[PDB]
Each structure stands twice: as C-alpha cells, then as structure tokens.
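Read the structure below first, then the notes.
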Amino acid sequence: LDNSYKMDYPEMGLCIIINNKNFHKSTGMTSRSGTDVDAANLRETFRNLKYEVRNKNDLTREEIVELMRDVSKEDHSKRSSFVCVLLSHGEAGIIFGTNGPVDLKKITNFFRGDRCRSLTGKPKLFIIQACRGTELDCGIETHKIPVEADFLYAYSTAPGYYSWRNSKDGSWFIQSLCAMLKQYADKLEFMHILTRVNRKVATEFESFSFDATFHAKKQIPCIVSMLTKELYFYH
Amino acid sequence: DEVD
C-alpha cells in the first residue's frame, strides 16, 4: 500500500523558521518576549528530525515574501517535505513582518502544486504561532492533483482567537509542539502528534493576568489538513 | 503571559 508519504529521500527537507521579535516603532507593535526560546527549541527539535534548518530573525514583509519566493524556486527534488515556521504578531489570515502585514495566502501560494514542481506530491507544513483575531477563550470547568493538496497548517489557536505566549517559557503552542515531537516523532503519525499537542495546550495552560479581561483564559490549537497521506518523520 |  501507499497510505504514507515517501519520507526516505536523501534529505528530510528545509525547515524555515521566521522569528519576528522586534517591530518598527511606526507599526506600534510590541516586542514578542519569549520568542527566542521558541526559535531555539524549534531549531533543536527539527535538527534532530534531520531537517536543514534556516533561522531568520526580524524580517520585513518584503523580506518575508522574497525569502518564500526564493525558497520555492529552489530544487527540492531530493527533499521529502518542506516545513515553514512563522513566529509573529498576526490576525485572521495574516502574519506580520516587522514593518507591516503579510497575507498568509501570498506566502503559501508560492508552494502550490503548480508553482513548486519539486514539492508537488510532497507534504508542505506551515506552523503558525500568531494571533488570529482578538477573541478570548474563557474555558469551562471539568492524472492531476489539486494545487492546494498536500498542505498542512498547524495553527497555534482557533479561528478568530488570540494566541498566548509566555515571556519566560515561550509560546504555549510551540513549547507543547516541540515536547510532543521530541517524545513521539519516532512513534506516532503527525496528525496524532498534533492531537496530543492540542490536548497539552488545552489542559496544562491557563493565563494569569492582573487585568480581569485577560485573566484565566484558555487556548486550543487548530490543525488544518489538506494532506492526502499519513506523515511519519521516520522510515 | 502575553497575546500575539
């Protein structure tokens, strides 16, 4: 059978990590304290999964687009997959460069099946730690293929909600993601790993704030899958 | 804790 992506190419693939911590004063966006902890954790976690990791810090929206364009124009024929990690401010459908916003659609389109042929039929993973709006979760006590196929978006939070980051320990989502990848990459299919990430973020984290509006809030991550096969990081 |  062929229910799983071929992951035994000579290379696992690129892991591009865009780490935006400091923003242009004119944007009025706050510094993302704790994001370096996230970036270092993802670097180490994906290095051990045998990805070629490229860390990028504090990119403008222009730099983000050009980087994605360039990476998409690379020959990935010897690569099993592609991973892109986005750490920034955001809103619905949007990620922030240091000087202003970027359509998530614009970035991901570069990797469409018809636009990056050396990635066609291969899993393209986008991992996004950024807000998707301003809602807060109060909680409750207990032969052609489509050009959009083979994408997976691991969002940190539900549609329309804030996403939480701790200035000391890093973002809830990324710390949980890394720990689950470390413990389970040699054992579970990726969807099942991300379900455990969901549970850990949902159960183990709750906000502490002096501001009643922001206190005692919860978060649930959002897996969006257009994959056509099971994904195992091992072979 | 802070929001993104």
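The numbers used for chain A are those of Swiss-Prot, and the residues that appear cover 33-174, 185-277, in sequence.
Header entry for method reads X-ray crystallography, 1.8 Å.
Using the three backbone atoms N, Cα and C, a Cβ is placed for every residue, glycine included.
Residues or ranges marked as active site by Swiss-Prot: A:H121, A:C163. Where Swiss-Prot documents A:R207 to A as a mutagenesis experiment, the accompanying text is: Abolished ADP-riboxanation by C.violaceum CopC.
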Taking A:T174 and A:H185 as the last and first modelled residues around a gap of 10, how many Å apart are their Cα atoms?
50
To the nearest Å, how far is the Cα of A:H121 (active site) from the Cα of A:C163 (active site)?
6
A:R207 (mutagenesis position), DSSP three-state class -> strand
List the residues of the same chain that sit at least 6 positions away from A:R207 (mutagenesis position) in sequence and have their Cβ under 8 Å from its Cβ, in sequence order, or write 'none'.
A:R64, A:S65, A:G66, A:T67, A:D70, A:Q161, A:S213, A:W214
Other C-beta atoms within 10 angstroms of the C-beta of A:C163 (active site) total 25
Neighbour count (Cβ, 10 Å) for A:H121 (active site):
21
